[PDB]
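What follows is a set of notes on a single structure, which appears directly below.
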Amino acid sequence: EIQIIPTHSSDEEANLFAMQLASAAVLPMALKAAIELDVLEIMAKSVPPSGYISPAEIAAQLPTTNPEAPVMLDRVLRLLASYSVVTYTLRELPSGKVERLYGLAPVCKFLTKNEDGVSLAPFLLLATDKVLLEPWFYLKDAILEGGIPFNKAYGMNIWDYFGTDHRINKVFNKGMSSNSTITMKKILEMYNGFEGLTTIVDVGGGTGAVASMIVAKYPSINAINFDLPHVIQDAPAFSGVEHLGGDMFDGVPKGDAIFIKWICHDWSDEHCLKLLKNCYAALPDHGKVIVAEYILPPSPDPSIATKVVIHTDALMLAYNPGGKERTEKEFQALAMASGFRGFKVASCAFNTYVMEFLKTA
Amino acid sequence: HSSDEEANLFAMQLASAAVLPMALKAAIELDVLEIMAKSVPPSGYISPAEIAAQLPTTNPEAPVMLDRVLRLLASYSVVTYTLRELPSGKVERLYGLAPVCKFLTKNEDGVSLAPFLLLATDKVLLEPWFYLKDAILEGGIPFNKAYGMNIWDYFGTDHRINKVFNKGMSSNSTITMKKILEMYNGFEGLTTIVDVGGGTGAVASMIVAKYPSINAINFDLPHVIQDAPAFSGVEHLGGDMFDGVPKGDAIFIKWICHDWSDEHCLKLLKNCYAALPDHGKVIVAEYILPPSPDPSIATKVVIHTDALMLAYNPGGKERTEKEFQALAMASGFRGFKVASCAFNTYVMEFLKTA
Ligand SMILES: Nc1ncnc2c1ncn2[C@@H]1O[C@H](CSCC[C@H](N)C(=O)O)[C@@H](O)[C@H]1O
Ligand SMILES: Nc1ncnc2c1ncn2[C@@H]1O[C@H](CSCC[C@H](N)C(=O)O)[C@@H](O)[C@H]1O
Ligand SMILES: COc1cc(/C=C/CO)ccc1O
Ligand SMILES: COc1cc(/C=C\CO)ccc1O
């Protein structure tokens, strides 16, 4: 709490932060272009001995003959580098002009395929898709009028819309599947709560990536992946997973445990309660709901981990019917209100906490 | 691996990074920051509910929805916060103005950067970004791919975005030029100044306000000039600067060179050279590209603007001081002076004689 006295110097920084904010979208939009160009994968596969590659040497590997591609790439990569998305090194030219060569930064491990063929890049392409930008033009309308920005832009809710637009359905389902594969692989290394179950139901389990992973690790479990019919239609037929289409607000398939990852955050308290009562009803006396969600931090602190949660809260506001992020006590109160007697935070990976709503304490 | 954890979380932050400007846009469109600025003292805080009470809404969710937008802003220090415990043991937030809000609400003169943000985040200016991959593989300009014409021809056809653009520029330039005019003496003693590409004339008007005996000419395309307010001592004139520019003792160009290729800059600069007396000058007001992709806010503004020029302009880019020198030399100027800087904008003089 030392007080900063306003000066020329502090005004310069305040004015420039306002300008940075004004044009902040250039970052995710330039990163989206780089990933669609396969630039980061090119960098990963052809980084010379040194580990730094020129924009011309990148552009050489693209399907282009545009002679401006190298300078255009340099300009994109310079932006990325300023934000530590790639690294750089400088080398002096014959002219005494200085050129930049670029390398992978640490974050690139999650923006290029790992050994399992997976990354967050498909998640980025989801979040920056033209479809999911459009609701942001209706956010002020939703605050004033009530309702949901997405539904103002499209005339229907997000799921119904994905049911009409095959391109974005596939982008969405793949963004979620890849992200969830990375998180769940880490969850499964640490969390033991699937052990001993004979049946699990992944409610809102998407194309079934998670369900497949749980059965791969526990071949004695019966796994049901449950989602909307337009998602189930082109879920891979993973062995040991039964895909079932339906609407979870109507009810859910019976199992020993029900897994819900990134389901509660999509829905209002009232919708969650209805879903969680349906879950309680589909479980045996001793069963549980396994809830995988972020947890809101105590304050809007500046950490990246906090910002991810808060960013996601803002995504939920733009996209979903009452969806929001919640604190640990908020999740506990949803558990209690839907009849569950026990609550615990069992595990965490990449911000995603694994909570158990226990029918019996 | 907290190391893997932090790289994964950074990736997710990047992925949804558009939430920040778009959330800020909505708070500005709602008049939230202005509400805050008028409703509590500079060091005070205000609840979402008290802000929402000043909006014309009966939406019972307005307060929480504002809370969630303001929390996003708070996490980035765009607004300040303080916590207040509720009887339930939940905590709620009250919010206040951070220093940046001084440039996102109207100042003494009635301007801020808010209209510049509304420009940059308008759906029209966002759409070219979906054609960046295409421009890189195929050649050409993302904007022209989206709209089928250069940006300036497009603004002569879309009256709404013309106004948005001109106002964004006018309000940004008013802030910058007020600060430059405190420090820079190079307009002193001139009989006539011409602001080439002067938009709706904010900078010319400020010059004449400071130096009331100067004769100022504000020169731009005719769809811009038609919207320029009248200002005593400013003559508004339409035309194409590539065909020629008005004569005067000095020519001022702010954010002109950065819109164009080096070749086009030479053409412009030679037109300016020809329009000046023998010992005249061009006063160039532009950012200067820093020598590396450093993480400073100041450098990021420049590099983001280099990226904007990539998306929008035929050949436009940001330049180093030595690049500007090379432009001055190649258009016949014999002296070069870095005279002043305000809010990243350097004021360079290209002198016909040294
Ligand atoms: N009424 C409903 N019934 C069942 N599933 C639904 C639903 N409404 C939305 N969903 C599904 O809920 C999911 C939310 S996204 C999360 C998907 C997945 N659990 C993961 O973490 O990767 C989507 O697959 C969506 O189709
Ligand atoms: N051929 C041409 N002749 C004159 N002006 C032009 C032009 N092409 C573009 N412009 C103008 O160049 C300006 C670039 S934006 C900068 C505006 C102003 N100098 C400021 O800094 O606020 C616009 O107003 C645009 O209309
Ligand atoms: C098209 O030319 C310009 C564009 C911008 C920024 C537009 C969106 O932020 C800023 C200055 C210019 O000279
Ligand atoms: C519509 O529901 C969801 C949306 C997103 C949105 C964008 C992430 O790229 C994230 C998680 C969800 O459960």
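Chain B residue numbers are taken from Swiss-Prot; in order, the displayed residues are 15-368.
Header says: X-ray crystallography, 1.8 Å.
Each residue, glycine too, has its Cβ placed from N, Cα and C.
Here Swiss-Prot flags B:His272 as active site, proton acceptor. Marked as S-adenosyl-L-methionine binding site by Swiss-Prot: B:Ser187, B:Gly211, B:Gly212, B:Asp234, B:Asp254, B:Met255, B:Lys268. One mutagenesis experiment named in Swiss-Prot is B:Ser102 to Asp, and its note says No effect on substrate preference. Under its mutagenesis annotations, Swiss-Prot gives B:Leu140 to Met the following note: No effect on substrate preference; when associated with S-142 and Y-144. What Swiss-Prot says about the mutagenesis result for B:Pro142 to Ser is this: No effect on substrate preference; when associated with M-140 and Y-144. For the mutagenesis experiment B:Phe144 to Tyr, the note given by Swiss-Prot reads: No effect on substrate preference; when associated with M-140 and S-142. Under the heading of mutagenesis, Swiss-Prot lists B:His173 to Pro and annotates it as follows: No effect on substrate preference.
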Lowest local Cβ density among B:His173, B:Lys268, B:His272, which the record lists as recorded positions, within 10 Å: B:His173
Integer Å value for the Cα distance linking B:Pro142 (mutagenesis position) with B:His272 (active site, proton acceptor) is 18
Using a Cβ-Cβ cut-off under 8 angstroms and a sequence gap of six or more, which residues of the chain neighbour B:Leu140 (mutagenesis position)? none
Nearest to B:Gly211 (S-adenosyl-L-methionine binding site) by Cα distance: which of the recorded positions B:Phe144, B:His173, B:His272 is it? B:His272
Of B:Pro142, B:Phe144, B:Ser187, B:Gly211, B:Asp234, B:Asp254, the recorded positions near chain A (CB under 8 A) are B:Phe144
Check the recorded positions B:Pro142, B:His173, B:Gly212, B:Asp234, B:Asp254, B:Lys268 for any whose Cβ is under 6 angstroms from an atom of ligand 2, and report them in sequence order. B:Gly212, B:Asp234, B:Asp254, B:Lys268
Have a look at the mutagenesis positions B:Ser102, B:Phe144, B:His173 and say which one has the shortest Cα distance to B:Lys268 (S-adenosyl-L-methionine binding site). B:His173
What is the separation, in Å, between the Cα atoms of B:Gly212 (S-adenosyl-L-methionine binding site) and the residue listed as 'active site, proton acceptor'? 14
So for B:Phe144 (mutagenesis position), how many other CB atoms are inside 10 Å of its CB? 18
Looking at the recorded positions B:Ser102, B:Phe144, B:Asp234, B:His272, which has the shortest Cα distance to B:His173 (mutagenesis position)? B:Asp234
Go through B:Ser102, B:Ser187, our recorded positions, and report the one whose Cβ sees the most other Cβ atoms within 10 Å. B:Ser187
Candidates B:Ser102, B:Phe144, B:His272 (recorded positions) passing the 10 Å Cα cutoff around B:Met255 (S-adenosyl-L-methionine binding site) are none
Candidate recorded positions B:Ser102, B:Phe144, B:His272, pick with smallest Cα gap to B:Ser187 (S-adenosyl-L-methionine binding site): B:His272
For B:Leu140 (mutagenesis position), the three-state class that DSSP assigns: helix
Would you mind pulling the longest C-alpha to C-alpha span across B:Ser187, B:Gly211, B:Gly212, B:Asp234, B:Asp254, B:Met255, B:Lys268, which the record has binding S-adenosyl-L-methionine, in angstrom? 21
Across all chains shown, how many C-beta atoms besides its own are within 10 angstroms of the C-beta of B:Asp234 (S-adenosyl-L-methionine binding site)? 25
I need the nearest neighbour of B:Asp234 (S-adenosyl-L-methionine binding site) among the recorded positions B:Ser102, B:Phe144, B:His272, using C-alpha distances. B:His272
